[PDB]
Protein chains: 2
Amino acid sequence: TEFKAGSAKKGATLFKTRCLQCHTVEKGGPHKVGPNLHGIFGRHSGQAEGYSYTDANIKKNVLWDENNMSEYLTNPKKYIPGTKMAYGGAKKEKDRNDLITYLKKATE
Amino acid sequence: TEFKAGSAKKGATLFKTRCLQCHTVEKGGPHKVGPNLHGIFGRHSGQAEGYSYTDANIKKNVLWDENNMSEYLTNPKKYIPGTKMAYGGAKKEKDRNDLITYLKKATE
Ligand code: HEC
Ligand code: HEC
């Protein structure tokens, strides 16, 4: 792609420290500040049911792939301006790889 | 995305007339001139097992999404130069939509 696989273990601790505060990755896990992410890849932005998204996320109609996900994670707000996800971004490529490796695997 | 849904019925006849000659979309369908495509989306180019791909397809490490698929279908050779898929391309956006709608659905 324009993405390479990292440590899913490493990625798993990146999440707790960075995503957990607003997210769940488990099938049957609840939405929180952020929506649960089970089954995110191959699915389009704004479709989890029971979640209240911004007009922003919906309209982007992002199709979430490992690659798409990397750019978003760099600067969500730049990528989807008007998004209410308050995360600054994963400046570091190695960080993101790890993370998407993590997601890739547990959102399944 | 940068892709919109079309007629899966229409798409199904585009395939027979344009893809069929070298492909199968069914789980348990055989590779032919081209590889069977069951489960193509979310999977990377060159991974069907038992298929002999060019050095080209492999190296691109394309992650196949509805979107990726559109660009490829326009001009495979431009997109993955050195690819041995002998198809000229689907110049027409509406044609491709239909097709990916079709694939989207039956490669599942
Ligand atoms: C709260 C402080 C958050 C943190 C930390 C992270 N995210 Fe988030 N995320 C949050 C919100 C409020 C939303 C909804 C956006 C909207 O505008 O409605 C999101 C959304 C996402 C998405 C898109 C959801 C979809 O389209 O289904 C993804 C892929 C996502 N969040 C992932 C994610 C990761 C991996 C995080 C840690 C790096 C992360 N977010 C942090 C809120 C919060
Ligand atoms: C024979 C004349 C073909 C026709 C008509 C179409 N395709 Fe094809 N396809 C063909 C070959 C020989 C290959 C392998 C490429 C290589 O370099 O090894 C392919 C490959 C594809 C792929 C990529 C396969 C993968 O990475 O798993 C896709 C997505 C694909 N073909 C789709 C496709 C469609 C939808 C077609 C009709 C428009 C089509 N191809 C025509 C051979 C032939």
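The numbering of chain B matches Swiss-Prot: 2-109, in order.
This deposition comes from X-ray crystallography, 2.0 Å.
The backbone N, Cα and C atoms fix where each Cβ goes, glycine too.
Pulled from Swiss-Prot, these are the features on record:
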BINDING   B:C20, B:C23, B:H24, B:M86  heme c binding site
MUTAGEN   B:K78 to R  Loss of methylation by CTM1
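Overlay of Swiss-Prot annotations on the structure.
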residue : record               : Cβ contacts under 8 Å, 6 or more apart
B:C20   : heme c binding site  : B:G35, B:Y88, B:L100
B:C23   : heme c binding site  : B:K33, B:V34, B:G35, B:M86, B:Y88
B:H24   : heme c binding site  : B:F16, B:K33, B:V34, B:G35, B:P36, B:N37, B:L38
B:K78   : mutagenesis position : B:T84, B:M86
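Of the chain residues outside the heme c site list B:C20, B:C23, B:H24, B:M86, B:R19, B:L21, B:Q22, B:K33, B:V34, B:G35, B:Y88 have their Cβ within 8 Å of the site's Cβ mean position. Between the two most distant C-alpha atoms of the annotated heme c binders (B:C20, B:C23, B:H24, B:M86) there are 11 Å. Counting every protein chain shown, 19 other Cβ atoms lie within 10 Å of the Cβ of B:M86 (heme c binding site).
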